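Just below is one structure, and these are the notes that go with it.
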Amino acid sequence: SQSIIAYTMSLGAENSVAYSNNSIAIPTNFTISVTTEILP
Amino acid sequence: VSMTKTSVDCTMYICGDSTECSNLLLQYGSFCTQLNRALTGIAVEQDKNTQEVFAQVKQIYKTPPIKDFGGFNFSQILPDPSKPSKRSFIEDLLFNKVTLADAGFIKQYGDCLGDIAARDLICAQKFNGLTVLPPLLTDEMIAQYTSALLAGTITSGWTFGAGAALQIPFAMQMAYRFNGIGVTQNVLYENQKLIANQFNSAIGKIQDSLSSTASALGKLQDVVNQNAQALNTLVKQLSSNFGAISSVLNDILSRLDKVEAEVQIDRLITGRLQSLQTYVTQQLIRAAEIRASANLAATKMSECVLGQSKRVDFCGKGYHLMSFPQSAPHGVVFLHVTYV
Amino acid sequence: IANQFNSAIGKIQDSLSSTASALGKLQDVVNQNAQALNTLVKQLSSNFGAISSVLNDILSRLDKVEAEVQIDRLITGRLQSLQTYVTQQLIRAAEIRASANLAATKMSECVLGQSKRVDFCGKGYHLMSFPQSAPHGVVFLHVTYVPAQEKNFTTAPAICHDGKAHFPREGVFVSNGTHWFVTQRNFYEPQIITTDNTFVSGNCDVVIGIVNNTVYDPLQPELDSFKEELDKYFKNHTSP
Amino acid sequence: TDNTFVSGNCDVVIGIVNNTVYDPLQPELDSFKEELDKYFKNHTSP
Ligand SMILES: *[C@@H]1O[C@H](CO)[C@@H](O[C@@H]2O[C@H](CO)[C@@H](O[C@H]3O[C@H](CO)[C@@H](O)[C@H](O)[C@@H]3O)[C@H](O)[C@H]2NC(C)=O)[C@H](O)[C@H]1NC(C)=O
Ligand SMILES: *[C@@H]1O[C@H](CO)[C@@H](O[C@@H]2O[C@H](CO)[C@@H](O[C@H]3O[C@H](CO)[C@@H](O)[C@H](O)[C@@H]3O)[C@H](O)[C@H]2NC(C)=O)[C@H](O)[C@H]1NC(C)=O
Ligand SMILES: *[C@@H]1O[C@H](CO)[C@@H](O[C@@H]2O[C@H](CO)[C@@H](O[C@H]3O[C@H](CO)[C@@H](O)[C@H](O)[C@@H]3O)[C@H](O)[C@H]2NC(C)=O)[C@H](O)[C@H]1NC(C)=O
Ligand SMILES: *[C@@H]1O[C@H](CO)[C@@H](O)[C@H](O)[C@H]1NC(C)=O
Ligand SMILES: *[C@@H]1O[C@H](CO)[C@@H](O)[C@H](O)[C@H]1NC(C)=O
Ligand SMILES: *[C@@H]1O[C@H](CO)[C@@H](O)[C@H](O)[C@H]1NC(C)=O
Ligand SMILES: *[C@@H]1O[C@H](CO)[C@@H](O)[C@H](O)[C@H]1NC(C)=O
């Protein structure tokens, strides 16, 4: 039931930022993220 | 950020419509391939360069329907949905200044034969196995990534780079910026109508400049000119005799038997193959100049657009507040905003 | 923060144990250099128009007059094969140099320092990085603070208390919907709006969007309790 | 005293100059001295 599909690529998930002239979002907690980067 | 992807069929460039020549080119072996690998490595890298620069957000941010940015008028650098591609007013100016050649987007004999056979260099290129390939991201997809970077910047400041986009009022974002350059945030709010009018007036001069002076995109048109001059030099080199009785591969085979023709044809293979190695070397060397420029553009996207930069003169002359990316043909344009 | 770092390093071991393609940038360098040395060997098979690819099969068959015509074909094609290899290797050496100068810059700025450059040491705010060696490369483990659980607050650019506009020294003003606080601009820790949290500049007419609140003075109850000390000494001294 | 910080005596700094540094606590206690002293003046009367 597999086949080769062809499609227009998605650039990313679409998202409206909740902007207003008097509203701010502030983080109540954080994640410490460790990420690998590899260079020749 | 990128240059025209080219695939050259060296079997058709060298031995155009001859099996006799093709059977002689096999005596050089890997030469026909190693050139296709080199040009494929360059072509694959143009999509990489374009993703390293523009695909710096995995979410496509969009602007609110209400435009209360505290008096700052981004309407010349935000999208225009009235258009068949969602580019901004300043991006449509940038796309008019650079005149692309053969974007890869389909040929169908009626656009090359007859009338459009004669006044055409792209036709003379394609008929000799030289082909220009399309970029993976269209000029609409680059404008969507640019719209996401710009909508993230105005609605969310630096925070959309370091995590989820956190909203902040635009004059509250500009206060943080002012603190970043060592000017106290009260200097923004006590002058906010002046600072907005100065930004709106300074963006007016970007439109007027790009409408007025022809040479503004000289860095990008000179990339299109170099790649087109190279494809034209590679076509003109089919005219060289290299010491053969003719430049035309068929006029040899029209006149000589298999003993005499191999002496003339090996001259044309020798010179043609040297012409491709010269082209592919010069293109491998140019691809490194474009890579170095794309890695700079990716660094200015990260540090000027997704941030605020304490690096001196990295985002124009002055103290950096913020930057707005704009797409251009094979390039990126940054509108750097600076306190002077 | 320690448990999050220890858990995030656990995912580095698990990732490198689980997925095959993680070092694709370094294996692709080894693959390019091996493919080039193999192409340079296979090019010894090319005749270049000579009676054989094998240099000895010419000299096995031809005298010094005929052999020089065949041998100069093989010299011409072989020498062109090396100039192609050495050109492609000089061009690749500049790609590796450019990557090594980036790796030396990330060693200096991410490992020997802490970087204010955005997204130079992974996505998030840079804390520190740890270098790790790999075959023909370096691997950086970049440690980053990423803000995670945001809440929406109402906010203001300034406070009006005394005909005077107050701005945060460090931080931003936020409202829970009924009360106003200062907080730091990277982590929600609310504090009462005092004269220590804020600085004054100008009257309340010039700031667009300013709001009314009451700014606490840390010296005021410290002198008001000194007024109730003063006034009770006066009350007791009425009695004699 | 809120705009500035102190360090050392006035002999070591090349090019230093004389001025008067306002103390934001001083008139806030001097007006508390005139509050104190008027409570003393009124309490002379009974
Ligand atoms: C932000 O800047 C925008 C461009 O400067 C500006 O849009 C401009 O607004 C004026 C007035 O609405 C338009 O003027 C034209 O309006 C109609 C067009 O059919 C005609 O009847 C008029 O004679 C006149 O030509 C501009 O055309 C319009 N420009 C663009 C490119 O949209 C915004 O108003 C500014 N934003 C704010 C909040 O002021
Ligand atoms: C800092 O520089 C500002 C300009 O970069 C300046 O704003 C300018 O103020 C002048 C008046 O001082 C305005 O001049 C116009 O004023 C009215 C019309 O509005 C006319 O009577 C005048 O003949 C003249 O046309 C400028 O238009 C105005 N420019 C802007 C962009 O606002 C500030 O006042 C300066 N601030 C300080 C403290 O020096
Ligand atoms: C916004 O934040 C405010 C500050 O945290 C909060 O007000 C606080 O609410 C608690 C009760 O939930 C009060 O605690 C006192 O409550 C009574 C008062 O008589 C006493 O019996 C208790 O022992 C205790 O002292 C805080 O005093 C109060 N803070 C202030 C300055 O009023 C609001 O409720 C928050 N609003 C929202 C919508 O979340
Ligand atoms: C904020 O926007 C609202 C409309 O949504 C408007 O009524 C109000 O005056 C604005 N306030 C400021 C300070 O811009
Ligand atoms: C009031 O003053 C008397 C001295 O005359 C002292 O003994 C007494 O402890 C004082 N009481 C208070 C409450 O100050
Ligand atoms: C500054 O220069 C003047 C001469 O122009 C000199 O008399 C004076 O002592 C100098 N002051 C300091 C603090 O160097
Ligand atoms: C002085 O004290 C009396 C109480 O004996 C009070 O009625 C009056 O208002 C006070 N006046 C002043 C000026 O403190």
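Numbering of chain B is taken from Swiss-Prot, so the residues present carry the numbers 729-1068, in order.
Header lists the method as electron microscopy, 3.4 Å.
Heads up, the Cβ atoms here are built off N, Cα and C, so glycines get one too.
Under the DSSP three-state reduction, B:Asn764 (variant position) is assigned to helix. Here Swiss-Prot notes a natural variant, B:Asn764 to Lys, with the remark: In strain: Omicron/BA.1, Omicron/BA.2, Omicron/BA.2.12.1, Omicron/BA.2.75, Omicron/BA.4, Omicron/BA.5, Omicron/BQ.1.1, Omicron/XBB.1.5, Omicron/EG.5.1.
Secondary structure at B:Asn856 (variant position), taken from DSSP and collapsed to helix, strand or coil, is coil. The Cβ of B:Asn856 (variant position) lies under 8 Å from the Cβ of B:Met740, B:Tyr741, B:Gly744, B:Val963, B:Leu966, each of which sits 6+ residues away along the same chain. Swiss-Prot gives this note for the natural variant B:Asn856 to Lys: In strain: Omicron/BA.1.
For the naturally occurring variant B:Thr859 to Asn, Swiss-Prot gives the following note: In strain: Lambda/C.37. Of all Cβ atoms in the protein chains displayed, 17 besides its own lie within 10 Å of the Cβ of B:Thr859 (variant position).
Taking Cβ-Cβ distances under 8 Å and a sequence separation of 6 or more, the neighbours of B:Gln954 (variant position) in its chain are B:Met731, B:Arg1014. Quoted from Swiss-Prot, the note on natural variant B:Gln954 to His is: In strain: Omicron/BA.1, Omicron/BA.2, Omicron/BA.2.12.1, Omicron/BA.2.75, Omicron/BA.4, Omicron/BA.5, Omicron/BQ.1.1, Omicron/XBB.1.5, Omicron/EG.5.1.
Contacts of B:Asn969 (variant position) defined by a Cβ separation under 8 A and a same-chain sequence distance of 6+ are given as B:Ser975, B:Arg995, in order along the sequence. Among the natural variants in Swiss-Prot is B:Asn969 to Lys, noted as: In strain: Omicron/BA.1, Omicron/BA.2, Omicron/BA.2.12.1, Omicron/BA.2.75, Omicron/BA.4, Omicron/BA.5, Omicron/BQ.1.1, Omicron/XBB.1.5, Omicron/EG.5.1.
Note: B:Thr1027 (variant position) has no non-local neighbours, i.e. no same-chain residues 6+ apart with C-beta under 8 A of its own C-beta. For the natural variant B:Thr1027 to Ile, Swiss-Prot gives this note: In strain: Gamma/P.1. The structure shown keeps the original residue.
Other Cβ atoms within 10 Å of the Cβ of B:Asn764 (variant position) number 15 in total over all chains. In the three-state DSSP reading, B:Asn969 (variant position) counts as coil.
Rounded to a whole number, the C-alpha distance linking B:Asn764 (variant position) with B:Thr859 (variant position) is 12 angstrom.
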